Amino acid sequence: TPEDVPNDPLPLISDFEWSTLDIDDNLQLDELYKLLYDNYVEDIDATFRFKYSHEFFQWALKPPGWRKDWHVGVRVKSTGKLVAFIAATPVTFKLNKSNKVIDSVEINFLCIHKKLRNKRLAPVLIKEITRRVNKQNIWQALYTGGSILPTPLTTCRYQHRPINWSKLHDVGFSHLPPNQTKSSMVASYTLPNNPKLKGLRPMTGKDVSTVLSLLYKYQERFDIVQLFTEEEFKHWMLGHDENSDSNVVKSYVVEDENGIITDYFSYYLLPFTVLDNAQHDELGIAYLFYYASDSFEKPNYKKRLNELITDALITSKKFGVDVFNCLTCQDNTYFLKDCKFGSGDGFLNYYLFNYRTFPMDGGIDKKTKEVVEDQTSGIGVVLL
Ligand SMILES: Cc1c(C(=O)c2nccn2C)oc2cccc(OCCCNCc3cccnc3)c12
């Protein structure tokens, strides 16, 4: 190409047709819900379902600067049924080593009907969202998932911090180690009911300006981070709006005796559903989002980094969280071990579409794929 006559054969008719979704129309947002609730991953064992919420979608999929045309779905011509979806959300990331800002997107929510796998549909979905994205002059992309596509940035591993061990054991998630005691393990995980750190309080739209700077100076230690604007950060830490508490994302700051912000952390909530259980049908879960501390240069860093995350946990209880989850990215390996974070079983792979760059650290010993204490990781961004 360019050619007089295309060399390869042309497409044959299909039973599916492209349909851009409108999460503004509650009727469609409802379909998206059903699609994900019925065919999206979960625990390998198979007994869990993400508990999406109308309030979670507005948060996750409508960051400032979002586009509808990036919400692509595939429906069946006959019945109209929505059988696939893939979304793209605007994000600005930067490499700290080579110093470069790259306005790109975050490919998320790739989903195909449980009974439509093995049709090479997945790939078709990507090249498409990409085609649309490439139309806005963006040429790179971030995504996480199966070790399918080659040349991944790095690999991180799951970590689970049991807040309500018992309930977890009921659902068959956490297993009781060789000779111990349900009653005893419950203590090994027990935590206070109040944040140890003083000057700790929820964040507000007034702390954005500040916190963003604190963050911007903390991430310097990673090879790839995210660069938010003021309207963006607010959204991602505060929710649709400040004048109305977000039930999805929780953020907190710590002030000193002078009224200055020295630390901060955030985390989001997205529970599970316990199926064939006669006790409960909802597992509270929180994912560690972004955080920061100006003590990184100080010598007490890690000591502080542990208190900080430990308070974040004590707060997770006011929301029904039964397990606190995070990966091995960022400087998490500093607080894992001592906070009683349990090593998981799942692995995540980060990808950067159309852009070569040195592989970074995932936080795990590349050989045993097991966690490695105090080891700053290249990955300093968090994707849902
Ligand atoms: C997934 C997940 C799980 C679990 O499945 C889990 N925890 C307790 C019991 N189970 C079965 O545990 C994690 C630990 C770290 C990061 C994680 O995931 C990080 C990525 C999260 N994506 C969530 C998401 C958001 C929007 C759409 N789909 C998925 C996870």
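Following Swiss-Prot, chain A shows residues 68-451, kept in their order.
Recorded method for this deposit: X-ray crystallography, 3.2 Å.
Every residue, even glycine, has its Cβ placed from backbone N, Cα and C.
Within the same chain, residues at least six positions away from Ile179 (tetradecanoyl-CoA binding site) with a Cβ under 8 Å of its Cβ are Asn106, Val150, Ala151, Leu188, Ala189, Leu192. According to Swiss-Prot, the feature tetradecanoyl-CoA binding site maps to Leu177, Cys178, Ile179, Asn185, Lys186, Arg187, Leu188, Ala189, an assignment based on experimental evidence.
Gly447 (mutagenesis position) falls outside any helix or strand according to DSSP and counts as coil. Here the residue is the original one, while Swiss-Prot reports the published mutagenesis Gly447 to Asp with the comment Causes temperature-dependent reduction in catalytic activity.
Around the Cβ of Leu451 (active site, proton acceptor), the same chain contributes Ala127, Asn175, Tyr335, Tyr354, each under 8 angstroms and 6 or more positions distant in sequence. Swiss-Prot lists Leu451 with the feature active site, proton acceptor, giving similarity to another entry as the kind of evidence.
Across the annotated binding residues for tetradecanoyl-CoA (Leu177, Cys178, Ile179, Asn185, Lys186, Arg187, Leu188, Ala189), the two most widely spaced Cα atoms sit 15 Å apart.
Rounded to the nearest whole angstrom, the C-alpha distance between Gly447 (mutagenesis position) and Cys178 (tetradecanoyl-CoA binding site) is 26. Selection of the recorded positions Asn185, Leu188, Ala189, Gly447, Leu451 by a Cβ distance under 6 Å from ligand 1 yields, in sequence order, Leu451.
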